[PDB]
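This report concerns only the one structure given below.
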Amino acid sequence: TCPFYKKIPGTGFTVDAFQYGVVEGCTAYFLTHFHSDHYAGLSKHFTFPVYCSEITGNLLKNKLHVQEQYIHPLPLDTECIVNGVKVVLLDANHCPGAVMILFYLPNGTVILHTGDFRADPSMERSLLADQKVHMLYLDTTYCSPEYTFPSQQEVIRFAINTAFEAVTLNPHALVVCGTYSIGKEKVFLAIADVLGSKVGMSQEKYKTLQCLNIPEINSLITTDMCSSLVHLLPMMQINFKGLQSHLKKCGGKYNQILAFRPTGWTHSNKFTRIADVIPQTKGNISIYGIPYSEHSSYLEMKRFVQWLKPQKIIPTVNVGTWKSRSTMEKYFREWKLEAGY
Ligand code: NI
């Protein structure tokens, strides 16, 4: 059964609610982004209207074979009417195609559903600036002050400089980047750009990236592994055994691997600066964990909410334990008292 925090009151609508069968009274199913915990349950047999971004729509049609007649793509930053209700999709600064959804209820209530997001001051000048929001359904993934991490730009600087140094010292080194979902494409595209290479990958991953409207993509990616010195591999294979095995397959073209695992937060964040990050090394293999996040830090989240001043907050992440829920509610109250709303 569908949990309450996936239902939008006063509407026929649900958000990211595809794993519960036919939801009673739902007339339109919104999908914020193509990540499996959110799309879980969609397939070619789905016959209700799905509302989403253009990019999410390309992925539904090509990867899950959802039929075209049930895919309803909406442009961003544009007022649209869905089953009698005005909605707007906003960029979520998450993965490609990820959106936040503004609903304008017929009684005058305005609701923002963030989906998954990385809050940014640039959001304070979107169509959110133009009216009051009463209820916020908030991505609280990292809602605790221990969660600090650098900007995406600092992380990419670290990765480009690390890769360019290693390959210039040893032109026979291979760079490998882990992946298991869409998102974080900048990691492998930035590194391939500094090295003058295309990114090589499986046919299935090439297909996925071809759905993303990224400019000049035919110029940056390929299925010909032999022509490429940046390879993408499943995240599970980014370990010493998996990488040793891959190096064997390259036919003596390379004699060293430098590999990157973009994680979210890890507790090495509480002690160490990005400058000071070091790899794990075994023989001719080194592995870097880099803290490239597509979710808000605690401070980014706090800034957004204190700017928005919602009347009520409904968390959508970490809702399963009483300790988590109590912790989150304490921070929301602090934020409200400090800012004065
Ligand atoms: Ni996500």
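What you see of chain A is 700-1040, where the numbers are those given in Swiss-Prot.
Every residue, even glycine, has its Cβ placed from backbone N, Cα and C.
Pulled from Swiss-Prot:
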- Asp838 to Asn: Impaired nuclear focus formation, reduced interaction with PIAS and increased sensitivity to cisplatin (MUTAGEN)
- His994 to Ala: Impaired nuclear focus formation, reduced interaction with PIAS and increased sensitivity to cisplatin (MUTAGEN)
CB neighbours of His994 (mutagenesis position) within 10 A?
23
In terms of DSSP three-state secondary structure, what is the assignment for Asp838 (mutagenesis position)?
coil
Length of the line joining the Cα atoms of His994 (mutagenesis position) and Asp838 (mutagenesis position), in Å:
8
Counting only residues 6+ apart in the same chain, whose Cβ is under 8 Å from the Cβ of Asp838 (mutagenesis position)?
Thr813, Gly814, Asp815, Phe816, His994, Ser995, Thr1015, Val1016
